[PDB]
Amino acid sequence: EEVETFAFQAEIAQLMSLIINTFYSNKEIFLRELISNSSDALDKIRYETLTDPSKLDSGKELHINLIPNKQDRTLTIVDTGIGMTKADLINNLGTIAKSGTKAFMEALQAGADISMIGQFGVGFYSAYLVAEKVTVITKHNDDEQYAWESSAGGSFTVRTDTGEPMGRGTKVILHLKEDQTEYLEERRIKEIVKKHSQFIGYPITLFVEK
Ligand SMILES: CCc1cc(-c2n[nH]c(C(=O)O)c2-c2ccc3c(c2)OCO3)c(O)cc1O
């Protein structure tokens, strides 16, 4: 397979390193932030459909599924939102893009708490509070399915995805750190959704393992 490797823009690499090295204890915020991103992407495709019905030809269901897998030590968050083209995937996760990253990095100096990370438009990276590696698989109506992945360290890879086709949307696979497996426990995931997410205008379904 063809794999491209990219460097994160410096400020994002710096942010990632701060997140990976922190003992910040309220790590459950990652779920609120990823669900929020899914909801924003769901809003995007749904808006586009008001004007163009064929936008949902790739899938009419608009929802978010949470899939813990204890055997694989992964928690997967899948949404059927607008997805990302390859260019937007690289831009949105590899650079400051539209975010307040610089202000956030100053806010951290000033000693603010990273729970404000989502208000600075960089909530995705909180995933690194709980994951050693994150894979993002995405399919936008205007492009092919791509898999982005990073274990931090300053780089990430993007490759065309040969996995199960998603009709449209984004799937985030969190390869959890050894000491963060509480997020694969059904009781914990339920408790967290309600505290940081029962505000979302889309169905959020937790798949219980058999
Ligand atoms: C990896 C982060 C993430 C992104 C998306 C997503 N899909 N499409 C888009 C889009 O704007 O086109 C996004 C998305 C959602 C929130 C964002 C974002 C992209 O960049 C900053 O904040 C998503 O649906 C879920 C996610 O967790």
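Residues 15-224, in that order, are what chain A shows, numbered as in Swiss-Prot.
Method on record in the header is X-ray crystallography, 1.7 Å.
Cβ coordinates come from backbone N, Cα and C, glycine included.
The mutagenesis experiment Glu47 to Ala is recorded by Swiss-Prot, whose note states: Strong ATP-binding. Strong interaction with HSF1, HIF1A, ERBB2, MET, KEAP1 and RHOBTB2. No effect on interaction with TSC1. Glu47 (mutagenesis position) is surrounded by 21 other CB atoms, counting those within 10 A of its CB over all protein chains shown.
Secondary structure at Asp93 (mutagenesis position), taken from DSSP and collapsed to helix, strand or coil, is strand. For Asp93 (mutagenesis position), the count of additional Cβ atoms within 10 Å of its Cβ stands at 28 [all protein chains shown]. Swiss-Prot lists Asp93 to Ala among its mutagenesis entries, and the accompanying note reads: Impaired ATP-binding. Strong interaction with HIF1A, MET, KEAP1 and RHOBTB2. Loss of interaction with HSF1 and ERBB2. Los of interaction with TSC1.
According to Swiss-Prot, the mutagenesis experiment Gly97 to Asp carries this note: Abolishes ATPase activity. All protein chains shown were included, and the count of other CB atoms within 10 Å of the CB of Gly97 (mutagenesis position) stands at 28.
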Checklist entry - In DSSP terms, helix, strand or coil for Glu47 (mutagenesis position)? => result helix
Next on the checklist: Tell me the Cα distance separating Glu47 (mutagenesis position) from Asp93 (mutagenesis position), rounded to the nearest angstrom.
Outcome noted: 13
Item to check | Rounded Cα separation (Å) that holds between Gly97 (mutagenesis position) and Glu47 (mutagenesis position) | outcome: 16
